[PDB]
2 protein chains.
Amino acid sequence: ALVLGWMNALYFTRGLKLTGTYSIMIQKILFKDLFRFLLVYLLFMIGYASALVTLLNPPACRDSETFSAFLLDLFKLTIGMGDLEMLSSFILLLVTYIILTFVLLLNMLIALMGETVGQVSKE
Amino acid sequence: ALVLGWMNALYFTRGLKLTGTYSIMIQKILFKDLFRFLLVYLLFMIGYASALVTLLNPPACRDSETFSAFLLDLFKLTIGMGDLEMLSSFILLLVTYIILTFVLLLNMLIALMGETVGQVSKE
């Protein structure tokens, strides 16, 4: 509730002169792209985890039919920021999948950012 | 095929009201810049690896006429995200080459992003 109140203050008090369009950018972005990410994210995670389970999991994470959400955590941590487990040292898949997820993240971020801020602004 | 189907769903179903121009941004970007990267990437890798082989490889990676693709992996891993092997502690070359590759990555990303999203949109 505290954080909700703070973002609410960021929301309502838009009468302090014009500063671009903060709230309107919120709604135009808000959660729209975020769940699209989440969904493509989860599908990629499950897809390559399925690759591993048809390959090893009966690899990097002890290959013992373990949890998948830790794959999400790893993907966020390293392919997002850094310190991957290599995880192959498999590859035909992982390389293509990771380059694709990067390409999709790029296009989504750039397209959303540019189109929303630039044209539809009507500040 | 799973991932292909998912990106296909992202592709075809563009009739859910207007949301910028996602698919059209795909095609305008798609793979155009990606192979330009790949090619400049590979040339830089081979160039500085040739520098090393005329210098040491008969350095950081055990200098024993080893594979080059691991140089690509290293370049992606650290000069892209972090944790380089220093690799000199040579330098006249590496410093200029790396600053150049960063400059090229910048210009390509920024120019592509801005020009494509902003002007040619016709959303």
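Note that chain A is numbered according to Swiss-Prot, with residues 581-638, 658-688, 695-728 shown in order.
In case you wondered, yes, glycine gets a Cβ from its N, Cα and C as well.
Going by Swiss-Prot, these are the annotated features:
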type: MUTAGEN; residues: A:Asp672 to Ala; note: Greatly reduces Ca(2+) permeation and channel rectification; when associated with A-682
type: MUTAGEN; residues: A:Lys675 to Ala; note: No effect on channel pore properties
type: MUTAGEN; residues: A:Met680 to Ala; note: Impairs Ca(2+) permeation
type: MUTAGEN; residues: A:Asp682 to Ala; note: Greatly reduces Ca(2+) permeation and channel rectification; when associated with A-672
type: BINDING; residues: A:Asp682; note: Ca(2+) binding site
Taking the Cβ of A:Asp682 (mutagenesis position) as centre, how many other Cβ atoms lie within 10 Å? 12
Of all listed mutagenesis positions, namely A:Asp672, A:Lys675, A:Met680, those lying near chain B with CB under 8 A: A:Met680
Neighbour tally for A:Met680 (mutagenesis position), based on other Cβ positions within 10 Å of its Cβ: 10
Cβ neighbours within the same chain of A:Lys675 (mutagenesis position) - under 8 Å, at least six residues apart: none
Taking the Cβ of A:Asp672 (mutagenesis position) as reference, which residues of that chain separated by at least 6 in sequence fall under 8 Å from it? none
